[PDB]
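Read through the structure below, which is laid out as structure tokens, and then see the notes.
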Amino acid sequence: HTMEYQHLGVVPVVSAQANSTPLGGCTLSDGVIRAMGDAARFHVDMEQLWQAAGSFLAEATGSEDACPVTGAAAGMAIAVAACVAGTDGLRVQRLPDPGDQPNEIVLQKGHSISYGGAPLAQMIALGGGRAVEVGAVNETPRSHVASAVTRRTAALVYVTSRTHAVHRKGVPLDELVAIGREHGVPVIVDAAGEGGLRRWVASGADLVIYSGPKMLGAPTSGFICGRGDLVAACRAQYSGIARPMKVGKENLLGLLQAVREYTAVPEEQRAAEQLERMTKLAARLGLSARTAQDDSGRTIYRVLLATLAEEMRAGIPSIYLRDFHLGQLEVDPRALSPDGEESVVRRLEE
Amino acid sequence: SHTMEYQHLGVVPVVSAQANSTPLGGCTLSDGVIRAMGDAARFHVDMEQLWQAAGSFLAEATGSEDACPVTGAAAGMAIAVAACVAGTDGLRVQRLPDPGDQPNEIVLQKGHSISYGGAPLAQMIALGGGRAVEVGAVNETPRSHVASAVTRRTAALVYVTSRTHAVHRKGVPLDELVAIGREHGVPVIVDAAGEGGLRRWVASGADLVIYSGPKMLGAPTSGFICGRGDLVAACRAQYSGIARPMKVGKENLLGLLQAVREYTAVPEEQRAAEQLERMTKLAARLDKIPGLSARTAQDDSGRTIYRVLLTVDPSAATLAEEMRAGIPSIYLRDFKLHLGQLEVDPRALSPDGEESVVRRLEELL
Amino acid sequence: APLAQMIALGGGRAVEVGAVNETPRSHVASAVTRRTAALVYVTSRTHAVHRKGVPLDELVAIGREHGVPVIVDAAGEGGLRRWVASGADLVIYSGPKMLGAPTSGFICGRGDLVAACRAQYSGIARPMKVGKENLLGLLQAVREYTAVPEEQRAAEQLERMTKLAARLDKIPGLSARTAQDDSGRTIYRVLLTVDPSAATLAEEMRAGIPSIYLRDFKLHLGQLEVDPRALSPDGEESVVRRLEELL
């Protein structure tokens, strides 16, 4: 028979911590799987595919254009390269050496996150930029970011995630946009796991970065959308530092099909079905189990429950819970199958 | 509820008579490979566990100590270089492309300074924290020159096997680079992207060998680095660093494993025999066209690949542009346009693709 | 001695653009700045590589746009006019290669830059002495070269190799055929196919009583080539006699 996980000794795991990269991202629907199989059967003009894919994702996000990438980590490096080197093919070939181009990338200290143990500054460095962090972890004044922009500044960076980044007393996105529009400096937004496809582009940001597997139900993929001239600069880096960040034709069609399925389901029906499933789940679960919405203010509902964390990950159905400061644990339903939901209750009884 | 297809985007499939080119989407996949990608998409797995299991699989097929999947040969060069520069130290991995205090000079022959679809090999070296030190000239590189360039600041030697993209005229063969690497304790990195042999390149003693999936193995966008167990471990560590944006989906990896499983079941003597008879019959059908002279030609570099060399005499350059602009877009191998010739490569040419070449050529002569 | 070394002797610094298998036109144009003194182009398809590169006429157009001269290495070219006709400012020929001259050569092209070449004989060209005997030999060699049409030199060479290829194909184990130059030039050689060691056969030819040097550019393909450009009629018989005495 054809190769499967069982032939490798790899046992499937249960994910109660959403679509994390160390677990393979997300599982794909039948429609996305069909789209990847149909794409694998033909040769196509990949430049013609990227243009059509850009137009599709542009309409989905209300932006001028879009450029597919492998994911948000690549999207940041490529967006930085686009702002530093532009479309000039020689400068594309020279990166990460910026030559004489402005390459300072300004961000709040509280947004100095890491991509699975890889610093955001490393992605900035891969695109030829030099990260310039301003302010402190607990506070960054607006004027400090404004005073950081000089003739050497290539772009500003903002991280939306309230899970990885600190936003207390920092600089919100609208103030960064006004700063970028004041100095004529692009604003790059890392919206890797955001469910909103339009609100981040609507803020005026020049480039917005989305990760495919996190919320959109796509395979390993992603895209950068925003201003047309800068998106063209993003595509130009595939002759440079983005060339090893290879996006296959199968992954790209899977991402487009996943966006089609994601935009068809109303966001109001996604929360009600998720709350009713988690409210009933909190009743089935000693132990203090309750239903709690996202503490950062999102339409995501989990079950608010250290030694038990290591125990659930080692059972016959390896269950990975959400461990985001001791206190209590969380059960994220974004990647929880109906079988995986009953498997959680069956193992927790032990 | 119709799924997304190429036609929905306005993209029409093309006919490749120039093998599995990246700009044309790599290669088409068999039903078995397609099935493997779909099955891998239906479960979450420990990706660290999957990378170990896949590593042992690819190491066995290539006869090496271990292997590390990658997105392709371009990523494989950057990761292999990073492995020799930063090693397994997590902070060092996080700080690339800055090499810090580690030796980072990467020695290669001038003739091997190629580019991966625009992106030079020296650029991939720089992404991995290295600095390219090119020795010799395109038409000559003495062995002594390469050995005199290896110092305490040298992190790796690089060798490129492709006789299509690189140049080997009066250069330094692989076995001599291995001997130089062994004398100085410097690893040897081999770009064997489109090689058909899975074992001979590891068998040279090279420490890291790089294969691209879509080229010969019929895999989806993917690849792997195989070789010495300690340096393969250093490759996996780069996925916490410069390899993190070079993501390999679980579907692409399982497709690659199924592609290798199917590739090792068909002997190379059977693939060449069927290809020789398929091009001999195709060359006869084309030679009958008025003005065109077609003959079966073995690969100039010496490989067991057979194409149809088309001799034009009535414009060979204009004929290739006419073939790409037809209703079925057909891409011929125009490496011999300066000689006034074209080539029909079968490596990506379906049986129906052969008829398209004959039909389009007949409708234009 | 690399071309980049010759560049450094002339006070320049080599700026190599692109890759061996590809160099886009835009890359070369973006590398030309106010600090660029010249563009260099090498015609030889034997020693240089031109796969997906920048043709000479495009380098000329780039040079004209930036006011930067173009230097052409046409060392072994047979055409005396076509390379100047491209608009290149300086074109370089080597005497002994095709013109039958003694050790010598010349640079031709734009009058102002040719004058600057002569001035270097008070500088880095002073050790590169050209004897009055070598120069007159070169002039007489060009006089004799321009009197024989290229269509007559090729015809006699084609018939000489066709008859030689037949005499070699009759040798046991050796397959000989007349082959035009792979790069497309009007030069004809005899491609020798060995099947019984092609590498050992060339070493055997160089170690014979008459030392014979074959063209071993196709040793990796298991082939050898008999080039006639320096092969006297008596030299042909030596090749047949030595090959017969070893098969």
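Using Swiss-Prot numbers, chain C covers 134-329, 335-385, in order.
Quick reminder: no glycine exception, Cβ is built from N, Cα and C everywhere.
The feature phosphate binding site is assigned by Swiss-Prot to C:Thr179, C:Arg318, C:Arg322, C:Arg353, C:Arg367. In sequence order, C:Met231, C:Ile320 are the residues near C:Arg367 (phosphate binding site), counting only same-chain partners six or more apart with C-beta under 8 A.
The Cβ of C:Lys230 (mutagenesis position) lies under 8 Å from the Cβ of C:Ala208, C:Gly209, each on the same chain and at least six residues away in sequence. According to Swiss-Prot, the mutagenesis experiment C:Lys230 to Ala carries the annotation: 20-fold decrease in specific activity.
Under its mutagenesis entries, Swiss-Prot includes C:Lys262 to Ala with the note: Loss of activity. Of all Cβ atoms in the shown protein chains, 8 besides its own fall within 10 Å of the Cβ of C:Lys262 (mutagenesis position).
Quoted from Swiss-Prot, the note on mutagenesis experiment C:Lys265 to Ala is: Loss of activity. Taken residue by residue with DSSP, C:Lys265 (mutagenesis position) is part of a helix.
If you draw a 10 Å sphere around the CB of C:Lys303 (mutagenesis position), it holds 10 other CB atoms from the protein chains shown. What Swiss-Prot says about the mutagenesis result for C:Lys303 to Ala is this: No change in activity.
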A correct count of other C-beta atoms within 10 Å of the C-beta of C:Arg353 (phosphate binding site) gives 17
Beyond the site residues C:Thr179, C:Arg318, C:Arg322, C:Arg353, C:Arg367: chain residues whose C-beta lies within 8 Å of the centroid, for phosphate: C:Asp314, C:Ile320, C:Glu363, C:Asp365
Between C:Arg318 (phosphate binding site) and C:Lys262 (mutagenesis position), how far is it from one CA atom to the other, in Å? 32
Whole-Å Cα distance, C:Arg322 (phosphate binding site) to C:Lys303 (mutagenesis position), is 17
Which secondary structure state does DSSP assign to C:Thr179 (phosphate binding site), in the simple three-class scheme? coil
Least crowded of the binding-site residues C:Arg318, C:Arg322, counting other Cβ atoms within 10 Å of each Cβ, is C:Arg318
Using DSSP and collapsing to three states, where does C:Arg367 (phosphate binding site) fall: helix, strand or coil? coil
Please report the number of other Cβ atoms within 10 Å of the Cβ of C:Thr179 (phosphate binding site). 13
What count of other C-beta atoms do you get within 10 angstroms of the C-beta of C:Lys265 (mutagenesis position), across all chains shown? 7
Would you kindly give the Cα-Cα distance separating C:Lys303 (mutagenesis position) and C:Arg353 (phosphate binding site), rounded to the nearest Å? 20
